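Trainee: So that we are looking at the same thing, I have put the structure below in structure tokens.
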Amino acid sequence: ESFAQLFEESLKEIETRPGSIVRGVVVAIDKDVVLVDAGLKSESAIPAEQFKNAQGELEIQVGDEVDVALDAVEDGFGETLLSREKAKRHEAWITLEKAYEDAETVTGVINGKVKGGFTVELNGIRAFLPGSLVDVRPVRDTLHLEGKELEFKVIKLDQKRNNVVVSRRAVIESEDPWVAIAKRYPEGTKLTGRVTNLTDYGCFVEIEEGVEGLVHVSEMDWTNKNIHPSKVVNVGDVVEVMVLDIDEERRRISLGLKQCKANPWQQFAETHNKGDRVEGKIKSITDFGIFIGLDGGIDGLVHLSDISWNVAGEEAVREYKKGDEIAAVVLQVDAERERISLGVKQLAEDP
Amino acid sequence: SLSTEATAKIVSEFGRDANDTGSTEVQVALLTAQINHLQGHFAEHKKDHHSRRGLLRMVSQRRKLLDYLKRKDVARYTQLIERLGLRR
Amino acid sequence: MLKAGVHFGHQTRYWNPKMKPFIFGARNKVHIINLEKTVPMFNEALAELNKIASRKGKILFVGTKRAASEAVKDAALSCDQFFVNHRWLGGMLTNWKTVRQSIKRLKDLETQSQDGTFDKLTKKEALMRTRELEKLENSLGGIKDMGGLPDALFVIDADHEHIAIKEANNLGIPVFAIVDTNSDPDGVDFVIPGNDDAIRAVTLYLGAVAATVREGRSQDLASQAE
RNA sequence: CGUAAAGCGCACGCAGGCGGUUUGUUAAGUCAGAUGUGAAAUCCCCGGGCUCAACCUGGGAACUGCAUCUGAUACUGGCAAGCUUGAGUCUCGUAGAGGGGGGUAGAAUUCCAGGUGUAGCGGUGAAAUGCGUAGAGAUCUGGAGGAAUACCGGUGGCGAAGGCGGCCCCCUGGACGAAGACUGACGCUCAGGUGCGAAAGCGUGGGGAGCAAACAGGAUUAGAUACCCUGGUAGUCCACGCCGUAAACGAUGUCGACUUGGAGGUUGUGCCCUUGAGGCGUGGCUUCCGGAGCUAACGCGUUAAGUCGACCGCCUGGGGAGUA
């Protein structure tokens, strides 16, 4: 009657829009899809990756209750935005309590600064803070035992864009984005940003209080063109990214992501690039002037036809080595620019 | 363009009061004061066709109001065209 | 009453304007179906189901929806009724004259492959004839035991299986569907304004229909006769 | 009457046509009856006579009308008195490449004078004609003159249409909305008429950077009165007159009413927690997609090509011909 009308305003009263009221009971689990029912229209297609805690395995069976989020309705069929963000609000509440407490005490362990402030991780999540926040004074946790246990004492938070730098060790001690866009600027300030949508040319990681970043396709990895960003990173995930460029007009901060496994390649050039170190490597495709061993984490094109034996020109590597086989090959040159290591195979015992 | 003191002067001069602003003698008097004002603007400038179309518009508006007033009350029609000064 | 499943209302803005009798625009720019008018229409549907199933008639259950897939098989094999849940073939009812011998291929092929030449020719031939059986099995499996034209069609989404409705309106089958807010209640005889995309809802509506069917087929008159 | 033939290029506007709503009067239109008349023959009906029929003929009906008298007064019209919804006026603002006149700014192109400097420049699909050792092209400084206003620039804005883009001033038209007041049908359309009307062109007087018909030359080609290149005069610009046409196009006359939705743009405004770029409504103009309905289909679809009403323009096979 008005039973139903009253019933409706009752059910309005006993739900809210965000991920606040822990209401969805997990009513089917299957890898790789969780699904709940928080009194909304449909049932969420939950990833498994919003629900495994800190070492990789699941924590919640049938009947268990986490709130999710809302304010977005119907993309065709379905209901939600993920409950993991839910969690962010809880983290915010604890941070507020510390600010509110006047302080917040947990554990903060910060080994190093991607962009000038040690990284602090609380429970599952890891956050990035400005450089001062990690240490109370000039103590520096580089001399501390690695990934040490303290808490976090807050140094600085940016209040809009979420960057929090927190205080390790020293227990005793106790319009809007675009005018002053010089904070994360200067050349390469690393950031932790969640990606939003990957537009087949891009990835759109954008976190720092109402901005837009791209990390488009050219860097992303250490392969250029065949990459397809959906395969290589994620959807909705907080990553390694830094600015590389901010354009004042046109409002296009052009971030990057290759500032990572670039270092691995450098190590390969070095690590085994000290002089003439020997390597056990597997060939992948012999292209009539070489053999292309490509073991050791993405180091590209290698041994030329000129060595291969103690005969120069007549050899044709398909006749002499193999397809897909691990061999003797030592380094002989790493060229830092133009990304050419040039291994060899004549360094053996025939003469 | 026919400032507010001029319009209040003509409303109070031809109407009943400062509220009877929409009667026929008042509307004819405001259109006539406007036309006789714009004759100085079309004395020079000679080519403002987009404004002269507004002039011809309020000329025909004045003529249809005078045709209504001549049809209803010939007494105030003669008092208005003789008080105001028109008819070729 | 939102009894146990949550069947309150739907999508946002692309409502079919023919369903102006069932709307309440909520604060989140989402429609609320009039739940105090849903229940008389649903009872007017079940009062037809007891009649045409106590006719000993055949109900055909239709819903794919990627989520109401198993609720139709589970909630329809509990009765003696028939279902289509994976893929709706174009012309299973009005071109049933040629769907018939495809059913003969399914029954006449699992007859050969439960005991007969399911190994006698080639491992590749088992990989062909078996794959044929798993292709026809979740395409004709629920309609396999029907052997006739159905007397009713219970559609769970008019907007998703609108060609099954027009299909069984070329011929004279009384269809009825639970419609969404964006669905079209034109071919549907006994419209049920509610939730199409909730697993709770396709448990609730389809479960109460399942109660009216097997509870409706006289277990009392027969007993008396005995 | 969007594309088949067919919506004036767009307006104003006299005669003409049409007209919101209430009351009273009139009875002109309208309706009803009656009388006179509407010749006879002919048509039609029911009969009769020629042996039947054709034919002749009795009686009627009809002669769709006109005039007069008597009434009816719902509608239309005439007259009188109103009413406010249609229309119009006033008080506040609001946005806008709306128009006319005047002034000014920066970049660039061209030329001229000077400096540095020397062997090419320019151009093409390739080339040549052309310019350059008389110092070109480039680079710098200065000056002159003309024209158009990058970015903003927005299936954005304003205008009846044509159309209107730097910035500032002066004179000036229209639209819109909120709250009231005022007049009281003053309204819509409009043959003839009058006005405005891109570009080209014509006349008079100026001005002439860049571009560019004609024209010259080089190519291309079988030919090339062309496309391409190098030059280059009318014209493009201004002031005053004329011309009065355009694929003047939404190929859709104007005005008014009604009839499911969605996504946007732009421009006002009201309320509330402006407490946050917030939420709910409300007017105007406009873009797209689609519903019924319509259409030969394509498509149109609340800004209709849907349902209707008022008035106007136009069409009646193709060519001859929008020609004589």
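Swiss-Prot numbering applies to chain A: residues 3-176, 264-440, in that order.
Per the header: electron microscopy, 7.9 Å.
A Cβ is built for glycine as well, from the same backbone N, Cα and C atoms used for every other residue.
Got these off Swiss-Prot a minute ago, pasting:
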- A:105-171: domain 'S1 motif 2' (DOMAIN)
- A:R139 to A or K: Loss of RNAylation by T4 ADP-ribosyltransferase ModB (MUTAGEN)
- A:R139, A:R142: RNA binding site (BINDING)
- A:277-347: domain 'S1 motif 4' (DOMAIN)
- A:364-434: domain 'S1 motif 5' (DOMAIN)
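What's the neighbourhood like for these features in this structure?
Mentor: A:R139 (mutagenesis position) is surrounded by 9 other CB atoms, counting those within 10 A of its CB over all protein chains shown.
Residues near A:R142 (RNA binding site) in space but far in sequence (CB under 8 A, at least 6 apart, same chain): none are found.
The helix, strand and coil residue counts that DSSP assigns across the domain 'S1 motif 4' (A:277-347) are 4 helix, 11 strand, 56 coil.
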Trainee: Check the DSSP secondary structure of A:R142 (RNA binding site), expressed as helix, strand or coil.
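Mentor: Reduced to three states, the DSSP call for A:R142 (RNA binding site) is coil.
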